[PDB]
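Report on one structure; see the data block that follows.
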Amino acid sequence: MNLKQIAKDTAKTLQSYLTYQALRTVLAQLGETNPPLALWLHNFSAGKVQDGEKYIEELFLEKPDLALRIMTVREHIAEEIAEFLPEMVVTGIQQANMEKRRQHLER
Amino acid sequence: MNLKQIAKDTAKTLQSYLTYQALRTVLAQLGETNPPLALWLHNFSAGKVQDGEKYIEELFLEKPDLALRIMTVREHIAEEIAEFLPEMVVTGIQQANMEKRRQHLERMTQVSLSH
Amino acid sequence: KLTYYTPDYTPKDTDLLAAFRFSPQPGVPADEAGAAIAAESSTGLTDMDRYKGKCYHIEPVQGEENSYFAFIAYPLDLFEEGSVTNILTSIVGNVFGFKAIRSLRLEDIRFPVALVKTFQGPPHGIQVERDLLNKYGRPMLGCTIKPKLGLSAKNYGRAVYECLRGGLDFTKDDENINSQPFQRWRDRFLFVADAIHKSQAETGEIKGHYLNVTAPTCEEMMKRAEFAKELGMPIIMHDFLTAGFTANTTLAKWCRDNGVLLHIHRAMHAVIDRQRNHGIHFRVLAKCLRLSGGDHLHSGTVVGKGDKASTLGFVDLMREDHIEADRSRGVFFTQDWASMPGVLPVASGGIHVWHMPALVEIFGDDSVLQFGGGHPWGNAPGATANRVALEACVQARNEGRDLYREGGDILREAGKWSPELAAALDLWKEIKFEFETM
Amino acid sequence: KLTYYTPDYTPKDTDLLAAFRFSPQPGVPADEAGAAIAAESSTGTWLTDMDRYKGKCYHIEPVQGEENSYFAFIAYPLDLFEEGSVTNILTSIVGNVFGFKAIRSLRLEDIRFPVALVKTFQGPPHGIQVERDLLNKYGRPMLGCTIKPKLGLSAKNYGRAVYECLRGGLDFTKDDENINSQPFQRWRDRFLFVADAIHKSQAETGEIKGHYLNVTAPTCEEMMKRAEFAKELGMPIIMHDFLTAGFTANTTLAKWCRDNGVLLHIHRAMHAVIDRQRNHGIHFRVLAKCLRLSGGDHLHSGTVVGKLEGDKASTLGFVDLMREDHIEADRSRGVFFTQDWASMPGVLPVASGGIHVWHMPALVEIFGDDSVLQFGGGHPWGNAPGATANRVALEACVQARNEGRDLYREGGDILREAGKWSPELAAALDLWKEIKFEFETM
Amino acid sequence: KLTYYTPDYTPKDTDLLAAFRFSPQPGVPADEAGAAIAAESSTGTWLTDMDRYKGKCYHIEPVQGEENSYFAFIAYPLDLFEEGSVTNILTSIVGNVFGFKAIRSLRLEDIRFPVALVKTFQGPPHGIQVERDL
C-alpha cells in the first residue's frame, strides 16, 4: 500500500523539481543572453514553481517558445542525472544517520 | 548544464522530502496509538518540513526517540523505493513532454487553419 | 629507457613544480607522455643532470577514464628571474602540440620561494591599499557603467559622478574602451578625474575609477598611465592577458614607483581557462598575475555556477602567504609567498543586490564587489541601495548572524530604512520551490 | 525583439567581420547565440541612434556534417576599434564572448580586417621583398637551423656551434625559444659570441649571415635594452615570442625594428594552448593575420609534412594569408573572407621542426621561394657537414624545379643524384633507410 | 622570561643565520648575551604575532680550549632584509650589537645567506667561467 503510492508521488515531485531546475538553467542562460526576457521570465515564474506540469501549461499560454525550451532542458537533465540519484539519496541518508547517531551517543 | 550542482541539490531536496514522508508514516501509525501526540507532532512540524536536517536538529532538542525513529524510517524508505526512481522520472517526463508537444501541435494546427 | 621519467625523485624545495592533466592517444603509455612533456619543456659533455626537468609522479584522475595527472619538477636555473613570460614560454611553449596527446591542460604550478623572491608582485596589495584608500572593515564597492561608446566623455563623466556620490568606492571603464574615434582617451580621463574630485569632496570619502591604460604599444600605455598619474588618480586598470605579460610586468613596476593602485581585468581568459580537457586553468594565470604585478584581479562571480570549490581555492592563492595543498579545492601543491602581498579578488558581472549577503560571507572584507548594471531610479540611488545593503551585511555578520539562512531578512529589514534599497529589492520577486504538502 | 540578429544586413566594406563556430547548449536556438555573441563583443547593454555602434550578426549556417555546430558571421563598425591596436581588436572580439553559459564551446575561425583599418597598422617592419634586397638572397627559400641543446652550453660554445653552421652554408641560426637570460647564459654574453660567429662566418663564406637573437624579456624596458644592444653589434635579425610576451609589447618592438632597420623573426610559443582544439579557442589563421598586423618579417607556420591532411589545406590557406596582398575567400582552404592588405608587405612563413633532408623537394613544391626552412637536429658528421648537406639538397631542388621536374614524383632521384656530389649529403640520406609498402602480387 | 633565546628552534631554510663569538663580561651568563645580540640586531624593543620578525638565538657553545669565549648562533627571518642590499644586511647584523656594555668583545664569524635571499642579488658581473671565455 505505502511504497506503491509513496514512490508514485515522489516521481511526480521529482518531475516538478527538475522543471524548476530546468527553469533556473534557462534563467541563467538568458541572464547573459537576453536580460529583458530573463527579467520577464523570472517575474512571471515567481511562486508558480509548485507544480511543474501546471507551470508549463501556464507558460505555454504566455510565451510558447520558452515553454518548449524548458521541456527539452528538463528532459536533458533527467536522462543525464537520473541513473545516479539512487546511489546518492540512500548513501546520503545513511551518511546522515551514522553522523547524527554519533551526536546523540556523546551528549 | 552544471550537472554536478544539479545532482547534489536533487539529492538534498529528495532527502528533505523523504524526511517529510517519513513523518507521514510515523504520524498515521502513531495516530492509532497516540491522538495527543499525533496532534503534538502535527503542531510542532507545521511549516518546518522544507529542510530535512533543520527539522531533525529541532526534533533532537525535543524528543530523541522521535528523532531516531524518523531517521530509521527515512533510512528504510530510500533503501527500498530509490532503485525504481530514475526509470519512472525519465519515462514520466518523456511521456508528459511528448504529450505536451502533441497538444502544442494540435494548438499549432488550430491557429494554422484559422490564419 | 627514459631519464625524463624518474618515479623516485623527491622535489627539492628550490624546484619549480607543474601539474598537467592529459589524455594520451590510443597506444601511448602514460609514462612516455609525462616524460616527453618533461623533456620538451626543459632541455632535449652530459653533466646535464642538473638542468633536466623530471617527471616524478603520474596518477589517474578518479572517475574520468583515459585521464592522467602528471607532476613535473623543474630546477631553479631554467627560468629568468622576474620573467613570468619566460616562465610560461618554458612551461607552455610547446608541450601542447604533441601528436601523442589528445589534449593537455595545465592545472597548477608551485613557484618556489627562491624564485618568488625575484618578482615584485603587487605594487601595493590588500594591506597597503586599505591604508591608502582609508577603507577598512568591509569589502569595497564598485560598479560598471553601461553602455560603452555612444557616450560623450562629458556624459560618461556625469554618469560616473552619479555613482561615486551615490556612495560607491569605484567605477570602471568598459574593458574594450581604449581610444576609439568617438571617445578619445585623454578626454575620458579629464572628465573622470573631475568626477572623482567633485564626488570625493562632497562625500568626504576616497573615490576611484579604474582608468583603462591598455594600449597598442608600451610607449602609448605609459603615456596614458602617467597622464592619469598627472591627474592625481588613485587607480588605473589593465587587461593583463590581451595586452601581454611583458607589457604588464612593466606597468606594475611603474605603479609601485608612482604609488598608483593597479586594477587587473582578465579579458580573454575564457579562451584559455574554460575547457576541462585542454588549456591553462585560471588558478595558474591568477598566480602569474600576482607574480607579475597587480592589486586587484577579477576572480569572476561565485554565485552563478565546482565553480565554488575551485574558485575559493585560488582566491586563497592570491590573498594568503601560505596555502596548504588541498586537491578538493583545486590546490595541487602547498604554496608559500614569502611576504609577497596579496591581490584583492574582484567579483564581477551578473550580480545584483540579493546576492550581497552571500558575497560577504564567501569573500569577506578583502574583496571588491563590482556591480555592472539596472536600478529603476538611476545611478545614484542604485549606488545608495548597494551601499546600505552592504553596510547592513557587515554589521549583521559582526553581530553574529547567519548570512545564508538570514540573508533574506537582513536585506528586507535594512530595506525599510533606504527607500532606494526598497525599490531595488522590489524589482526581483523571488522564486522558492515548495513541494505539495497536506 | 532582438536587434543584434539581422539576417538581411549586407556588410559595408569598412566593417570588421568575424566568423565564429559554436556548439549551442541544449535548448538554445542558434540565432539567440549569434546575437548574444554580437552584443557582448560590441555594445551589449541592450535618445540616440546607437545603431552605428551595435555589431550585427548577419548570417548563420550549420557546419556540413558536424551536428550541433554552427557558423556565426558578425559585422563590426569601423568605429569600434582603436588604430594600430591588435590588443584592442582582440579585447573587443575575444575578450568576453567565450565564457557564455549558453554555449558548449566557441572557436574563432577567421576575421576580415577592412582595408580602412589595415591602413592604420605598420605591419611587417620590412616584409618579404625588402628583406631579400636587404640580405641579397634571391631565387630560393632561406635556410635556417636550430641548435640543440638548450642551456648546459656556454656562450663561447653555443657561439662556436653557430659559427660551424653558418660557415657550413646556412643563412640563419636561432636561439632556443626558452632562452632569454638564465643563471648559466646571460643574454649579453650569448649576444657577444653570436655576433662574433656571424662576422667571421660571413667574411669566410662571403654570404650574409644572421642568427635570430631572442630579445623576449620580462619588461618592455628589458626587451628594448637587448634589441638596442643587438643593434649596437650590427646584427641583421632578432627574434621575439609574440604570444607569451603579448601583443602590446610586440607592436612596440615591430616599430622599433622599422626605425632601426632590423629584421624581426617571430616565434609562436604557446600557440598550441589556444589553436589546437577544433571545437574551442582561436585558430592560428587569425593569430597570423594579427601577427602580420602588429609586425614581424618571419613567422613560424609549422611544417606541412609531419602533420597530415586538413592542416595542409588550412595551412596553405593562411600561408597565402600572410604572404599575398589579396586572398580570395575559399572555404576549402579555410579562408572565410576575402582579405586585402592594401600593399602591406608579406610575412615569410617559417617551416619549423621535425623535418630532415628527405623532406626538401616536398617543402620547395609546397612553400616555394618565399619561405624559411628551419632545420634543428642530427647529422652524423657535425654541424657544418649537416649544414652543407641541407644546403646542397636545397640548391639541387631549386634547379630541378627550374629545369621543370616533378618534385613529388622525382624527389627521390633529385636527391640521390645530388648526393653523388656531396658526401655530406650522402651520409645524411643514407641515414634514413626509407619504408615503402607494396601489396603482394603473383 | 626571555623569548630571544630559543634552544629548541630548528632553523628554516629561508632563514638568515649568523655565528658570533663573544667574551661575556664578569657576571653575564652566555644565554643573556646571545639573546640580547639576537634582540638588538632584529626587533629589540621587548595585539600582533611579532614572532615572525623576532630573530632567535638558537644554539650556544663554548669555544674549544679558549676560556670565556662562546659561539652564538642566531636565526633571522627572510623578511628582515631588503633585497640586493648588502648594506641593509650589514646594518641589520653588525649595526649595533658590537657596542654592548655587557660584552668584552664580539667577532662575527660566518653568515648563512639563504638561497631565497641569494637569488635577490646580481652577484659577480661575470664570474670565473664567463671571464675565461671573455
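All chain E residue numbers match Swiss-Prot; in order, they span 18-63, 71-158.
Method reported for this entry: X-ray crystallography, 3.2 Å.
The backbone N, Cα and C atoms fix where each Cβ goes, and this holds for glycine too.
A C-beta separation below 8 Å, combined with a sequence spacing of at least six in one chain, links E:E49 (mutagenesis position) to E:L19, E:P41, E:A126. Mutagenesis annotation in Swiss-Prot: E:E49 to A or C, described as Does not form the RbcL8-(RbcX2)8 complex; the structure shown retains the original residue.
Listed in sequence order, the residues of the same chain lying 6 or more apart from E:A53 (mutagenesis position) and placing their CB within less than 8 Å of its CB are E:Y21, E:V121, E:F124, E:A126. Where Swiss-Prot documents E:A53 to H as a mutagenesis experiment, the accompanying text is: Wild-type formation of the RbcL8-(RbcX2)8 complex.
Packing around E:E106 (mutagenesis position) is summarised by its Cβ count: 12 other Cβ atoms lie within 10 angstroms of its Cβ, all protein chains included. Mapped onto three states, the DSSP output places E:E106 (mutagenesis position) in coil. For the mutagenesis result E:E106 to Q, the note given in Swiss-Prot is Protein aggregates, forms RbcL2-RbcX(2)2 homodimer intermediate poorly.
Experimental mutagenesis is annotated in Swiss-Prot for E:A126 to Y, with the remark: Reduced formation of the RbcL8-(RbcX2)8 complex. Of all the Cβ atoms in the protein chains shown, 14 others lie within 10 Å of the Cβ of E:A126 (mutagenesis position). According to its DSSP assignment, E:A126 (mutagenesis position) is coil.
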Task: Cross-chain proximity of mutagenesis positions to C (CB under 8 Å), evaluated over E:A53, E:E106, E:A126 - done: none
